[PDB]
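Data block below; observations after.
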Amino acid sequence: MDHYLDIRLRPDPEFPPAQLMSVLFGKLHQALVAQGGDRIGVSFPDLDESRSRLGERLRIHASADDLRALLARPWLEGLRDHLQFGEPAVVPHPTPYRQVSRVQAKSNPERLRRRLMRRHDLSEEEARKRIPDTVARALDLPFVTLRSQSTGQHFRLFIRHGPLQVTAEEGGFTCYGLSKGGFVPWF
Amino acid sequence: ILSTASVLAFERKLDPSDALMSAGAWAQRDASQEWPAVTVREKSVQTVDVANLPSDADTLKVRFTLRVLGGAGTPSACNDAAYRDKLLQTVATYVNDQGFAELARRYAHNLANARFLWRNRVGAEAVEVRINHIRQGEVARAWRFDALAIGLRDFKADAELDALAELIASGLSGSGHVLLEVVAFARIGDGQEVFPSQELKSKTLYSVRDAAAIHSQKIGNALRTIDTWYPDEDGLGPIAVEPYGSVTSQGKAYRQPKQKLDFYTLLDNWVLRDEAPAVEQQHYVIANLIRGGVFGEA
Amino acid sequence: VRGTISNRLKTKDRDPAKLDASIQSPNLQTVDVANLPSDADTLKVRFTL
């Protein structure tokens, strides 16, 4: 993955950048289930780790033919009045690498309560005894607010950028563009 | 000395209605008169109101009417009669030099690209706006636009956009009764979330009679988003024509009064001391007169 | 309804940071509104004299 494509959000009087990033990440998710494979990675080159804001740029790391397939695919129809694209360009070197992973949390004890009553045939009070309210841990992470098409739920997909490295290791990517082990160049 | 009158209430030209949203299937947009409405159903998370399409409907029909009235610079309330006559002379000078041909072109764009579909437009695979000129109860002239090929950013010339521009021009001048029925089909997807306007149970959605709707002022704000003549940094596009032309998404009032580019300074320079601004800023001042409001001091 | 501030400022409120801090808190009202139904184009007004 030596090619990249940065997708910068235009400012808009109507919508905030977080919501447009959510819509762009959802459309990217549909485009990556539609394309298939595991060689498409994302990054957030304007990341503010202090305020946990994903920035206003989304970089797409892939091969050359995958980006030339993605740039002419109609997943950006309706989004083109809020974005601006560069070109599929080669990455510089030397460039540090970091992992962009989906981090989920157990922020709801009642769902774990339903799981333990389904898995051990317990009661409500026994499950509430084994699972207190202190296990609900929230993340200090930036995120996209997505909605599913298989089910109908709205979930926050928290994205964490890993520590910087000098080399990359082999592996694939999820259909959200995030990592199941693979690394993307950071610059 | 011709001070500004202590009251100036301008009535709103370009009167929209509440934009009722229904639901149905694409490739039968022409049979969209008996489509089931989008209902605001309460779901439990706290209790939120949420509106989606049905599970067999991928097309959101948002329908409203628009009255383009006319008589823009004439105020509905004005203390000083000399100020009213000078303001009417200024507005008539504008219309005689250059009629509502840029303003109505930009309003016709904001009808053509479905900016009135606010958040229902962002990931829509296809948006299609039909504007029918309703005269004596039937369609006198029908338009059919591709709201995604017409951008939200640029104002491009067309052949039917010019015809709608002269229609809204004749309605805005006073030479005709213009009522338009504006219908827009947003192909979102089967059962996807639609975004009607929102009330003040953490979330209440606006509905008229068991049918979701956008507010008329949100539609009207999406029509007035024509102001590109402001001092443009940061790559922001057209904004809504407001005095001290402000966006709440960015927390920043463009056309601040420290520059001489807000509506009030340009108006007081145009009508009192005869300092006529540029063609762009006077387009903006006449757009604020079409927008209506309560101008004048206290 | 929700609005920005669009009334005239009295030369003490015309600071840029103060104007931005004033438009960062938009005022919320609930208006009474009477409209025609979506399938009705005629308003009947009936009184006696």
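Per the header: electron microscopy, 3.2 Å.
Keep in mind that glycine also has a Cβ here, set from the backbone N, Cα and C atoms.
If you look up Swiss-Prot, you'll see A:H29 marked as active site, proton acceptor. Other Cβ atoms within 10 Å of the Cβ of A:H29 (active site, proton acceptor), summed over all protein chains shown, number 21.
Around A:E49 (mutagenesis position), the same-chain residues at least 6 positions away in sequence with a Cβ under 8 Å from its Cβ are A:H161. Record note (Swiss-Prot) on the mutagenesis of A:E49 to K: Restores biofilm formation upon phage infection, crRNA forms.
Per Swiss-Prot, mutagenesis A:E49 to A is noted as: No biofilm formation upon phage infection, no crRNA formed. In the three-state DSSP assignment, the secondary structure recorded for A:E49 (mutagenesis position) is coil.
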